[PDB]
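Peer 1: Attaching a single structure in structure tokens format; questions to follow.
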Amino acid sequence: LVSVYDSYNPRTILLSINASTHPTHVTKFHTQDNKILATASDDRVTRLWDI
Amino acid sequence: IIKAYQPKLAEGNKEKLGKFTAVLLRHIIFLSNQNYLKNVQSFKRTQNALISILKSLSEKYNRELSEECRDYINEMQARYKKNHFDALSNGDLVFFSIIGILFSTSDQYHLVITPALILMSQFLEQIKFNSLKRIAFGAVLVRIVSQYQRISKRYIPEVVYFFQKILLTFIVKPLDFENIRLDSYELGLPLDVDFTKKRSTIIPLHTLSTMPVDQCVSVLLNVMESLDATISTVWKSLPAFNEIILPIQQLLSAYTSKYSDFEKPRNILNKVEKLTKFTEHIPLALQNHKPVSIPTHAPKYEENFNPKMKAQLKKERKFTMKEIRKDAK
Amino acid sequence: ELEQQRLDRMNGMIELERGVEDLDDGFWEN
Amino acid sequence: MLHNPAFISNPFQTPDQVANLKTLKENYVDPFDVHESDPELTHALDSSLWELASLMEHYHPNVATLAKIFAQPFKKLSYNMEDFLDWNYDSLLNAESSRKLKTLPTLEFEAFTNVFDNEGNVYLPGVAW
Amino acid sequence: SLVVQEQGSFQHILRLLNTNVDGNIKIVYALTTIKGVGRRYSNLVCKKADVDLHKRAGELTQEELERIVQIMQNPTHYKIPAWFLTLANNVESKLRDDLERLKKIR
Amino acid sequence: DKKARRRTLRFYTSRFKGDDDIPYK
Amino acid sequence: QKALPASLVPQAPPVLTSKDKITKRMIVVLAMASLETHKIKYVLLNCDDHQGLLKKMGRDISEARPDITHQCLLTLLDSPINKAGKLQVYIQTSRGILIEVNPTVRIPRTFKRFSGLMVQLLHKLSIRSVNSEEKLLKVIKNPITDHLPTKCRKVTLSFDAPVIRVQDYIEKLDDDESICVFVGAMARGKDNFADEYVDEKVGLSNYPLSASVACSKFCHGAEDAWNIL
Amino acid sequence: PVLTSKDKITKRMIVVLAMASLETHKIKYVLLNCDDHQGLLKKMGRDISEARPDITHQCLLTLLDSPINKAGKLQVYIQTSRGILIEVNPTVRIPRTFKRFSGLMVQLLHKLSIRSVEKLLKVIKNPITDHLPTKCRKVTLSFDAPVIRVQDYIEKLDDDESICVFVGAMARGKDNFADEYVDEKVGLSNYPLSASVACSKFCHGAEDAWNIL
RNA sequence: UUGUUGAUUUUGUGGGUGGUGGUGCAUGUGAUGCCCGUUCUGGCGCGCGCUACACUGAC
């Protein structure tokens, strides 16, 4: 599960996505584009998600 | 002795014969240990006859026999625990034979077989097998365990290990089998043996005590004859037949290359090629599990539904309150 | 029946009719 | 390794798909290399574990039971390794003698005339007194 | 390639006091499941054991588990305060008598 | 060395079918 | 090529509930169910056990058979589709009481006990599990329509309607949608109980069908259609 | 036409309801039930678990009421646990209520046959095989047996032959009641199947395979 | 061994038996078909108000 939190606001989950059943080791926001988020998993597929 | 102490003659004769069943078993073992090369025929007339008597006794005194059988099993580790093969004798080979006669070897768990099979497997691996007498002793053990699994056909890894080293021991290394651990490099057969004469493949027990080339060759033939039977019956059915037989194929190939005339490995090899050809070696699939149904729950209810004394005491008061309160008005 | 009794035991029927799986509880722990 | 789902047969599966599996079935070859010393290059991950399947048929009952776990769902998180490390042939026999369950010793209905072969029915052919 | 963390991996389940305790649950409330241990008792045991109250049960180390054990079994030596650790039938018969004699009056 | 790791791992260690009816009482 | 799921242990599928409207499912509405309680203890009124009493009630004892409702639930509840968690059952009593049946329930196979359950549900408005963990039989507020999924197809069993293959029928339907089948546990009567809610009526066989037989036949096609086995 | 055991040529789906727990006891003789007569069965030593006849009533209702029966392509057989083999005339409409069903079986067991003024229910002599068609395929319902599509099974079988489905009315027991007579055992669903449900599936499959509709 | 009594039993080992068992059938009979006890001791209806079913919440 990949979770997005508003910085300095731990209480509230802004967005939760289950990328894969396998562990998700890398989760990086795209530097150019805000909307899209990239995730890598032990599933070996690096899905590109969006908010 | 059995006739003089039948169960009906007097009370307690059942116990005396039951103890006699254990006593007879040790006598059968005891005679085998004794030298009998002088009078093998007379020994054969006694040795089988006593076994037949023991079979009748075992049919009624299996409990007493089994207890003695365990005790002999237990004792011989202790002798193996100090003497190793020097503890092992002809009678021990005889013993494992008698157990198969008088007990069901084709059981997943049995009182006497399972201690015995584990014990024989220990010899098939722990023992050095560094002398012709020792190898010949191992050859008998392999045959006994093979008969034990004559129907069950369970897989014994020690049998695989024993065949590999013995085959390689008689070819001593050729520098291409470094994964097999040998215990004697001086037992290599000479190149001059004919391997076409008809040599008896039966190993007499009495010859074990006495123990040259012909004796080495006969032991080799008996061992590999059991090897061919093992491939045909047990290893063929196993899913890993190709992996199990692969080291054996190379060893048999060395026998043929060094000896064109020597025919048995070619027959075993050619047999082995046929088994591998027909068998389809496929990726195994075992985690294909039956789906699980949704959970089940029974309902709780009353068979006769209805629409502690202190509560009743309070209840009756209220009814009494209402009447009495009316009464005053 | 003797033939049938033998077949069931090759499959793991244990006579005291328990099974082989019952025999493998606690064995490895101690 | 324990199972390749591509080789499973489904009942509803269409006959053209049924034919395809045989072509996949027939052309398979085990790619695991035993002589390669590099664990990252043995191509083990593409092979399958047949050797453990044979261990399910091991003569010892309990040892086979351990091999049967791989045919059972992997509910358990892990197995305590220290309970299985120091085991010996002596321990197996000692544990066998010290068995919580006791069974009845039974007998073979089959009858063998001679226990060893000569130099009717022979229990141990190829061995003589 | 070879990395081993000395703390050890997160433990999904643990066995404390002959009881299975989920690593996921908070240490204080994961410790309540044991019989006789409530929220306050678990809190105080954690405070005595010097275990941070922002930790999950799975993350606990062996020494912390042993310490909380020793706190539980042997409370007093760690100076835990002691405080912290037919007639109705007769009345019914009397009422019934009263009611019967009340009917007698009426 | 075994005895040391025996201690540590101690903490680590932890349907009606067909026509069957509900129980009588 | 695709990576296997992390956990291969078989897990029970989710138990379907009225709150969840997205998932496709098999809805079966046993309309015109004849269930009533009356003090003698309350006993589920029966055509054979109680005819003098219902005569005093003035209702026809011909339509006083809770048996037909009982057998239909056994077949529907025991079907593999139920075991797969793709079927949820509703029961509409002739008197206007709507009952939701949890897929996990195990109603007593014996009819006499089944009467004991129904008097409890009608009076207590709910039925508890032995372990007290879930709502198995609950009475719910009418109309039935709100309890149905948002996108769903509605049909009734009509002998006079055209005979259609249930498998081909389900196959041609969509994948987001679901199916409702309004089956009459009523013995005899005009097939207009669910006319208000249903959009079309279909026939399952040329010959007359019992409610237990028809519901079983319909669900088997769904298992073939959805590949439930 | 109404099929009869005398006629063997006609293709038909036979269903054998083996291990049927139908027994009559007189304190007057009445059909035994698991719950109605508990202490009475205890006096016999027969466990009340296997005293469950309405399963046979349930299987008969779904079998008899199936469209295939209306098409005259199905006959039902009941082999009682006691060893009594019963013919079911396809024309019979057994009572829907169990209490009335019990009154039929007691009459059938004692009188040996039920006649209406052809015997609707009649007792017959064992073994089953003589009553079965001369050319016929035999199978049982086994959970361990492989999952097979009944529609797929019937399609590949020959036409002139006939199919027997041995369904065990017993709530629980080892599935060997018909092993002596049957040649292969087949599983129908991955999940457990009740006797009534399982026989209904075969009726549904045979209808689709033979296009009974 | 009985309850005084005299071999009628007792003990140990093997061991056959369904039988003062029912129900029908054929002029009672049938190597008939089918299956498979004794005596006592007890035995509410109609109405109100308040609290919960949590994250708009608990601490």
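Shown for chain G, in order and in Swiss-Prot numbering: 16-55, 64-252.
Looks like electron microscopy, 3.9 Å, at least that's what the header says.
Cβ from N, Cα, C; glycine included.
Pulled from Swiss-Prot, these are the listed features:
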MUTAGEN   G:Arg88 to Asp  Loss of substrate rRNA binding. No effect on growth
MUTAGEN   G:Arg88 to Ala  Loss of substrate rRNA binding
MUTAGEN   G:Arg129 to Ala  Loss of substrate rRNA binding
MUTAGEN   G:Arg132 to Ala  Loss of substrate rRNA binding
BINDING   G:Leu180, G:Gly207, G:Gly212, G:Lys213, G:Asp214, G:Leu227, G:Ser228, G:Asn229, G:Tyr230, G:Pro231, G:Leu232  S-adenosyl-L-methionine binding site
MUTAGEN   G:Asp214 to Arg  Almost complete loss of SAM binding. No effect on growth and ribosome biogenesis
MUTAGEN   G:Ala237 to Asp  Almost complete loss of SAM binding. No effect on growth and ribosome biogenesis
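Relative to the rest of the structure, where do these features sit?
Peer 2: Secondary structure at G:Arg88 (mutagenesis position), as computed by DSSP, is coil. In the structure as shown, the Cβ atom of G:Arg88 (mutagenesis position) sits within 10 Å of 20 other Cβ atoms.
Under the DSSP three-state reduction, G:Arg129 (mutagenesis position) is assigned to coil, being neither helix nor strand. When other Cβ atoms within 10 Å of the Cβ of G:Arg129 (mutagenesis position) are tallied across all protein chains shown, the result is 18.
Around G:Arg132 (mutagenesis position), the same-chain residues six or more apart in sequence whose CB sits under 8 Å from its CB are G:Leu97, listed in sequence order.
Annotation for G:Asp214 (mutagenesis position): spatial neighbours G:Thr179, G:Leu180, G:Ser181, G:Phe182, G:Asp183, G:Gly207, G:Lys224, criterion Cβ-Cβ under 8 Å with sequence separation of six or more.
In the three-state DSSP scheme, G:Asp214 (mutagenesis position) is classed as coil.
A C-beta separation below 8 Å, combined with a sequence spacing of at least six in one chain, links G:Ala237 (mutagenesis position) to G:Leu180, G:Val206, G:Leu227, G:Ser228.
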Peer 1: Would you mind reading off the Cα separation of G:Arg129 (mutagenesis position) from G:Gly212 (S-adenosyl-L-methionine binding site), to the nearest angstrom?
Peer 2: 30
Peer 1: Do any residues at least six apart in sequence from G:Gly212 (S-adenosyl-L-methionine binding site), in the same chain, have a Cβ closer than 8 Å to its Cβ, and if so which, in order?
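Peer 2: Non-local contacts for G:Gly212 (S-adenosyl-L-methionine binding site): G:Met47, G:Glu86.
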Peer 1: Roughly how many Å separate the Cα of G:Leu232 (S-adenosyl-L-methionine binding site) from that of G:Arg88 (mutagenesis position), to the nearest whole number?
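Peer 2: Given the Cα positions, G:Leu232 (S-adenosyl-L-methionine binding site) is 17 Å from G:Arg88 (mutagenesis position).
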Peer 1: For the recorded positions G:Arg129, G:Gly212, G:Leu232, G:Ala237, return the ones with C-beta distance to chain B below 8 angstroms, or 'none'.
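Peer 2: So the ones by chain B are G:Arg129.
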Peer 1: Can you tell which of G:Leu180, G:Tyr230, G:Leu232 has the least company, meaning the fewest other C-beta atoms within 10 angstroms of its C-beta, among these binding-site residues?
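Peer 2: Lowest Cβ count within 10 Å among the binding-site residues (G:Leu180, G:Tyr230, G:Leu232) is G:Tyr230.
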Peer 1: Take the Cβ of G:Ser228 (S-adenosyl-L-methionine binding site) and count every other Cβ within 10 Å, whichever protein chain it belongs to.
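Peer 2: Taking every protein chain into account, the count is 20.
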Peer 1: Fill in the CA-CA distance, G:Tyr230 (S-adenosyl-L-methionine binding site) to G:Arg88 (mutagenesis position), as an integer in Å.
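Peer 2: About 22 Å separates the two Cα atoms.
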